[PDB]
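Here's the structure, in structure tokens; my notes come after.
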Amino acid sequence: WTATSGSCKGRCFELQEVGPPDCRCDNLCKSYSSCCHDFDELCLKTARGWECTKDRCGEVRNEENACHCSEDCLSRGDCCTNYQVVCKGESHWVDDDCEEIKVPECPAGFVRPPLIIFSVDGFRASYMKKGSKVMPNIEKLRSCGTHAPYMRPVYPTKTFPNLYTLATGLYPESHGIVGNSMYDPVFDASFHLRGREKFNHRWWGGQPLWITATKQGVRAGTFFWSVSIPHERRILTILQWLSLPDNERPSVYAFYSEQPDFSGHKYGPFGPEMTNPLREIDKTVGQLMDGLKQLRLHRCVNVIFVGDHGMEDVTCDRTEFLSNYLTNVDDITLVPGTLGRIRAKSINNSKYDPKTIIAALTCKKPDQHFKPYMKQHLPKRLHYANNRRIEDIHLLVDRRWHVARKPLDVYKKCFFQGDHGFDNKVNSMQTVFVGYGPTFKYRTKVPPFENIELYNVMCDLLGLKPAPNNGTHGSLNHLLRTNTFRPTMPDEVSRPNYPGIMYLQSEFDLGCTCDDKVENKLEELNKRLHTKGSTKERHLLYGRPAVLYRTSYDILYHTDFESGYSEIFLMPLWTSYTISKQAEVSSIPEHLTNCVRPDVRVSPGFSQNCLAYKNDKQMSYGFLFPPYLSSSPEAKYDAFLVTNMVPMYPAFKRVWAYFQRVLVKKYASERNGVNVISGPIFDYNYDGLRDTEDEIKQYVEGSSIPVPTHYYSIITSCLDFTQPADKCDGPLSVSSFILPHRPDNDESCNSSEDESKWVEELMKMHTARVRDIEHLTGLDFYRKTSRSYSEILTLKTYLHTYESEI
Ligand SMILES: *[C@@H]1O[C@H](CO)[C@@H](O[C@@H]2O[C@H](CO)[C@@H](O[C@@H]3O[C@H](CO[C@H]4O[C@H](CO)[C@@H](O)[C@H](O[C@H]5O[C@H](CO)[C@@H](O)[C@H](O)[C@@H]5O[C@H]5O[C@H](CO)[C@@H](O)[C@H](O)[C@@H]5O)[C@@H]4O)[C@@H](O)[C@H](O[C@H]4O[C@H](CO)[C@@H](O)[C@H](O)[C@@H]4O[C@H]4O[C@H](CO)[C@@H](O)[C@H](O)[C@@H]4O)[C@@H]3O)[C@H](O)[C@H]2NC(C)=O)[C@H](O)[C@H]1NC(C)=O
Ligand SMILES: Cn1c(COc2ccc(S(C)(=O)=O)cc2C(C)(C)C)n[nH]c1=O
Ligand SMILES: [Ca+2]
Ligand SMILES: [Ca+2]
Ligand code: NA
Ligand code: NA
Ligand SMILES: [Zn+2]
């Protein structure tokens, strides 16, 4: 119930929410069906439109008008945004030369530069160049402020998950808005675009920027705008709030546009109908900047122009139907479109079986345009699994396609020509970032970055402490002139042991064999040096990784590689080695095919054993430092130490052996040497975070040897590839991956072919940031470089996409 009989007189767009059943005059009242009777009359004036004209200049104030051109309008804070241009001979902001804003130039009473977040829905990154001729205001912001060539959204590349990730710094699995449609089995409740359930607070996790500001005494304007309130009125409302007395005035404001997404769905991303929406968004930017210039705030406010996701060409005829795959299509519920989520239609149906659904959807048609995954098997870079609202079965849909349950859903539910939601590495899904103002840099281009990083920067711009989030604070310091965040490196929690030779060969009973009893003061002293770390500077180029949790581990040195060996997990946490451009690849000698050697530095009790692998009929083993890249026949024997061995399903060893034998040297050739750090990851509860020993669900049969869920590699070289990786004087270049450790290659439909046709494609799909490996391992990399810490944090957030140029 709402007693809509109270009044909005002098309450229009009030900032406080008055409690039911008293009628509301705040922006959300429309959405709630609760505005006072006179809200439209008083608060949504439209008389005479939005622009001053010569005849209106100096007019007698008529309170009916949408905006004013009377002499008193500046002191009332309610002139039309073009007032000073039309009536007072001023220029539009866009027509002014850009001039560096070295310090905030703010009216008296302003405690800090206000922040205005101008969000545009479906604004694809390439509109900035492709539409530049028709967006002069946006082009001025872009060229004069700080901009990236694109900003990476989160998956799924849908509106609500991205807008709320921008507001919170969290992945959707953590903030809870995992789609624009969701079912929460604990609540037994459904969230939809239409309707009221979506306003219930239990959907919205984390702490969004307006709540962060409010808790810390910084006032915020509205972020959600009722769809019926025209953009011109939204802008006028922000400018009115900016004229409030100091103690009442917000410091952070948001404007939202439903365009160009609305038209992009109808016309496609580059439909000729798209020019007009771009022009109209640019005109709204110009209204805002003219309005700020009138208020003498145009060199005071920081403005962020940011999008939620892009837009791809998608038509009704490019739809895959699950009814062409599944016999039981009526026993499932599908969340459809540019991603699929499948769960049982009835929880009482005990014939429902996810395994048979996955198999029926796997590589069943030659040009199949989606791929099924259990959510824990999705690429870890999507961070899309740890939430009960994400169904166990996920379909990753190819760009330009949809998936639906049955044909009748697509015509009895072509209209549309655009859509979005695909993998957030896809070029068409990328979106925009420009920052303009005193706190941003001037005429500065920054590399692409992920939208999860922006919350921390928005908090920096407002003087706020961010709530805990998934940004890496400091990684975007290069966007900023002032207010940078100067992080310290985390403290190492566990110090390593450095064991020497402590065990005789006969103390081991591992069931291993090696043909190595093949026998010198020249060479003997030299090999002793290698075991004490004499080549460590060659192979550990950026310092040893720090272990950020409590554990027991040993540093082991070798001619060709260094490792941090866990006594708890019986294998390395990390193995580091450098491969120069000149390195040669060799084979494993015949006499050494099954060789595994006890490591006399590490007790039998803290070693793996060969018998466990013999007995586990499903599990084989591989090596972290590859025997193929040994520096000499004699150094090769180190690669067969039991302390370099890790458990590997035979199907995965196909992938691993091709990476080690072919791709590492290919990368060293291309990049002028590479440093590689490789290791295991254990994430059995798919939370993106290192498992403790009691979370491990699978061991090599009969043993305490844990089976990794993934294997990672971090591959680093010099950004200036004229310099070799091991003699690099400037910035670094990195690429990394987190490969799932699976017992089949069902993910790769072409896996019956030679590894040259499918393995690198797999690895590209599982590209990762170093930060993702840090969360998964409790390790901190790049501790000893010559580079600034913020530059290293930017490096650790980098993701190599193998997408073509934007
Ligand atoms: C991205 O950044 C985020 C933010 O930094 C990282 O997420 C944090 O990760 C922590 C570890 O996973 C997690 O810490 C837990 O907090 C518990 C208290 O949780 C509530 O309070 C906080 C603080 O206000 C709140 O934010 C939480 O919000 C979640 O929950 C509601 C839903 O109920 C949602 O609305 C919201 O979206 C959010 O959901 C997300 O997180 C939860 C987990 O909290 C997931 O389940 C969801 O799927 C979703 O992803 C909560 O309201 C605290 O109780 C936990 O403590 C247990 O574990 C510790 C380990 O230290 C142990 O010592 C304790 O004994 C305790 O165990 C007991 O409970 C167990 C479970 O019943 C039981 O098994 C035991 O036997 C014990 O009885 C834990 O400390 C933190 O909450 C989240 N924060 C957020 C916002 O998500 C995230 O990891 C980063 N991602 C990456 C990849 O780096
Ligand atoms: C989608 N949407 C809106 C605008 O909603 C937002 C606009 C901007 C920002 S942020 C944080 O990017 O500045 C967040 C939001 C959420 C949805 C979080 C409240 N109004 N109406 C409507 O349908
Ligand atoms: Ca959107
Ligand atoms: Ca985990
Ligand atoms: Na075996
Ligand atoms: Na296959
Ligand atoms: Zn859309």
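Swiss-Prot numbering applies to chain A: residues 51-463, 468-573, 576-591, 617-887, in that order.
Every residue, even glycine, has its Cβ placed from backbone N, Cα and C.
According to Swiss-Prot, the feature 1-(9Z-octadecenoyl)-sn-glycero-3-phosphate binding site maps to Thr209, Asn230, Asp311, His474. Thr209 (mutagenesis position): 20 other CB atoms within 10 A of its CB, across all protein chains. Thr209 (mutagenesis position) carries a helical DSSP state (H, G or I).
According to Swiss-Prot, the 1-hexadecanoyl-sn-glycero-3-phosphate binding site annotation covers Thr209, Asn230, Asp311, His474.
Feature annotation from Swiss-Prot assigns Ca(2+) binding site to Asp764, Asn766, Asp768, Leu770, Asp772; the stated evidence is experimental evidence. On its own chain, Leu770 (Ca(2+) binding site) has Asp764, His856, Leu857 as residues at least 6 apart in sequence with a Cβ closer than 8 Å to its own Cβ.
For the domain 'SMB 2' (98-142), the residues of the chain that approach it from at least six positions outside its boundaries are 282-283, 285-286, 289-290, 292-293, 336-338, 340-341, 343-345, judged by C-beta separation under 8 angstroms. Taken from Swiss-Prot, the feature domain 'SMB 2' covers 98-142, and the record attributes it to sequence analysis.
One entry in Swiss-Prot concerns the mutagenesis experiment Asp171 to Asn. Its note says: Abolishes lysophospholipase D activity. Listed in sequence order, the residues of the same chain lying 6 or more apart from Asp171 (mutagenesis position) and placing their CB within less than 8 Å of its CB are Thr209, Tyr306, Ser307, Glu308, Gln309, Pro310, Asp311, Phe312, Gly357, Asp358.
Swiss-Prot documents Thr209 to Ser as a published mutagenesis change and attaches the note 15% of wild-type lysophospholipase D activity.
The mutagenesis experiment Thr209 to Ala is recorded by Swiss-Prot, whose note states: Abolishes lysophospholipase D activity.
The annotation that Swiss-Prot gives for the mutagenesis experiment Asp311 to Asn reads: Abolishes lysophospholipase D activity. According to DSSP, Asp311 (mutagenesis position) sits within a helical segment.
Neighbours of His315 (mutagenesis position), defined as other CB atoms within 10 A of its CB across all chains, total 18. Mutagenesis annotation in Swiss-Prot: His315 to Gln, described as 20% of wild-type lysophospholipase D activity; the structure shown retains the original residue.
Among the mutagenesis entries in Swiss-Prot is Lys430 to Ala, noted as: Impaired secretion. No effect on lysophospholipase activity. In the three-state DSSP scheme, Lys430 (mutagenesis position) falls into the helix class.
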Shell of the Ca(2+) site beyond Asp764, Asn766, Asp768, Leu770, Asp772, same chain only (C-beta within 8 angstroms of their C-beta centre): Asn436, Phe763, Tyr765, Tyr767, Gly769, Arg771, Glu776, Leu857
Counts of helix, strand and coil residues, the domain 'SMB 2' (98-142), according to DSSP: 13 helix, 3 strand, 29 coil
Pairwise Cα distance for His474 (1-(9Z-octadecenoyl)-sn-glycero-3-phosphate binding site)/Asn766 (Ca(2+) binding site) [Å, integer]: 29
Using Cα positions only, nearest of the binding-site residues to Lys430 (mutagenesis position) (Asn230, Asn766, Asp768, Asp772): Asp768
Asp768 (Ca(2+) binding site) and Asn230 (1-(9Z-octadecenoyl)-sn-glycero-3-phosphate binding site), Cα-Cα, nearest whole angstrom: 22
Rounded inter-Cα distance in Å - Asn766 (Ca(2+) binding site), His315 (mutagenesis position): 37
Candidate with the highest Cβ count within 10 Å, taken from the recorded positions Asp311, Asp768: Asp311
Winner by Cβ contact number (other Cβ atoms within 10 Å) across the binding-site residues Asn230, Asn766: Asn230
